[PDB]
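S.K.: The structure follows.
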There are 4 protein chains.
Amino acid sequence: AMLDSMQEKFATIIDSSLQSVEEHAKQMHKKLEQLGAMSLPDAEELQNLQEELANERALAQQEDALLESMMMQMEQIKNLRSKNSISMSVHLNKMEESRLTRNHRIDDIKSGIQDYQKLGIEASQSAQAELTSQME
Amino acid sequence: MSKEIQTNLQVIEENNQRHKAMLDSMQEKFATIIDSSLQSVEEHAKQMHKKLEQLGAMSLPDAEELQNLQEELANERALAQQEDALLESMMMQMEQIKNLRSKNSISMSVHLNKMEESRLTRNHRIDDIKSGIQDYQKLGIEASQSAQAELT
Amino acid sequence: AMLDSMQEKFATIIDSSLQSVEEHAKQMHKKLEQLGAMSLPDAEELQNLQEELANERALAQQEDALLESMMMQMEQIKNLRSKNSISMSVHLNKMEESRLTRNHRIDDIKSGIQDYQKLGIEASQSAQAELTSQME
Amino acid sequence: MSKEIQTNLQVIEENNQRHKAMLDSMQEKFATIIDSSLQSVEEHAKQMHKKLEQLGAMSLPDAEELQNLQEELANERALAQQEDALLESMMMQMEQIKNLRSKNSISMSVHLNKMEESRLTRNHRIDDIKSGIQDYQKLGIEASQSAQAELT
């Protein structure tokens, strides 16, 4: 029974094998721990991009509201100008009538002065027609 | 008295002469002023007519000014028409850019969700592998006992 | 003295002449009154054009203030977007580093599994080197 | 006892045979498991290596997604650059239209002042003519008296 000296080598290799299976299990699990630890910063970065995307939506919404408001006010001014411009064309037309009318009135007065000069000659001849008539 | 009647007829021959040269000088002097009277009516009519000439002469410059106001009013509509075209064009283009942005930002959210799936999947796989290391270490130590309990 | 009968015609023409000089003076002055009356509506029309011109100035001033304000706000949004876009490029670069790093860590673990398979064969030969050695 | 020693040597000849075929079967059975042990270490190493293969295979799609995010970011700058060019262009043009309007409105005020002068001048001329009618009627009635006071 020289087996007692052979089996002492049996616990020496089974134990030395198991200690390597646990050192591999220890080493790998440490590597897998820190690898899986990257998940949180990765999630962090996504949340940041997510927030920046929401800012873009916020900003686009403010921009659209701003331009609409600007266009609104811009349209009111356009209408006011248009009303103001129509008012002008009307007053210019009135002034054109008042100018033509003034011309007619001036021509009437010119004609009336001519009528006066005409009827003055008619009076001069009609008066000398009495003075040459009272020559009898 | 035949000679006496002849001189009484000389009296009359000068008597009417005293009325003739007196009336001939009255109608000559009265007609000399009616003529000067018409001359004041014609010089006043000329004077006044000149005034009305230069007054009516203002009409054409008045019309020039109105016509200038007319042109400046038409320019204003021109400018108003350019301004409206410009803003319309601008709004047109701004609207495309807005749409392109929205399409681009939506595409982005898709990739962000895509990536979040890829992150969760990655975690499951890491956990799956971690479990396999635990499974190996457990079935490894339990295998050692099955050998040490028989030969020892 | 048959002049008393001639002078009665003298007051008849001097009076008839003067009454025509006053009827002309009356008629003309009436014409000149209403002609000069056009001055007030003419002045009115000018004042209206004057007010419409001031409206144009008012309107142009509002328009200039409006566009300036719009441009201001438009510039703030541009800057905010630009800051938001720079922030993105930064997070994308971080994620690219975290991806490369993750690749190195995975390769290390792959290599460490290979080292384990290698040193397992070294153990298998070294163990059978004892079992073929204890054949003596 | 010569025959007796031969059989005691047969005992030993089977005694060591009882240890030989017992040890030959112990190292054959012990080496038969060290071989199966390495086989579990190599199949686990293969199994795990597969897991790491498909996990590392996620890297390329991850890179594709980042590259898409990169392109969508560059598009956004493109769109931002078009938008700024557009508004600049628009402001440029709006500024000319504004100037042209001011020039046009100032021209107008000049004509309005021009016309107001022409209106005041017109009034002086009307008053001047009215005065001439008064002057004529006054110097006309006073002329009538100078004649009626002498002949009447």
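Numbering, chain B: per Swiss-Prot, residues 640-791 in sequence.
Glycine is treated like the rest: Cβ placed from N, Cα and C.
As listed in Swiss-Prot for this protein:
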MUTAGEN   B:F669 to E  Remains tetrameric
MUTAGEN   B:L726 to D  Mainly tetrameric. Mainly dimeric; when associated with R-775
MUTAGEN   B:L726 to K  Mainly tetrameric
MUTAGEN   B:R740 to A  Formation of tetramers, dimers and monomers
MUTAGEN   B:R761 to A  Formation of tetramers and dimers
MUTAGEN   B:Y775 to R  Mainly tetrameric with formation of some monomers. Mainly dimeric; when associated with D-726
S.K.: Which residues, sitting 6 or more apart from B:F669 (mutagenesis position) on the same chain, put a CB under 8 Å from its CB?
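M.R.: B:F669 (mutagenesis position) has no long-range Cβ partners.
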S.K.: Near the Cβ of B:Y775 (mutagenesis position), how many other Cβ atoms are there if near means within 10 Å?
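M.R.: Cβ-Cβ neighbours of B:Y775 (mutagenesis position) within 10 Å number 20.
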S.K.: From the Cα of B:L726 (mutagenesis position) across to the Cα of B:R740 (mutagenesis position), what is the distance in angstrom?
M.R.: 21
S.K.: Quick one: pull the CA-CA distance for B:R761 (mutagenesis position) versus B:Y775 (mutagenesis position), whole Å only.
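M.R.: Cα-Cα distance, B:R761 (mutagenesis position) to B:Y775 (mutagenesis position): 21 Å.
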S.K.: Quick one: Cα separation, B:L726 (mutagenesis position) versus B:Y775 (mutagenesis position), in Å?
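M.R.: Approximately 73 Å lies between the Cα of B:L726 (mutagenesis position) and that of B:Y775 (mutagenesis position).
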S.K.: Other than its own, how many Cβ atoms are within 10 Å of the Cβ belonging to B:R740 (mutagenesis position)?
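M.R.: A count of 21.
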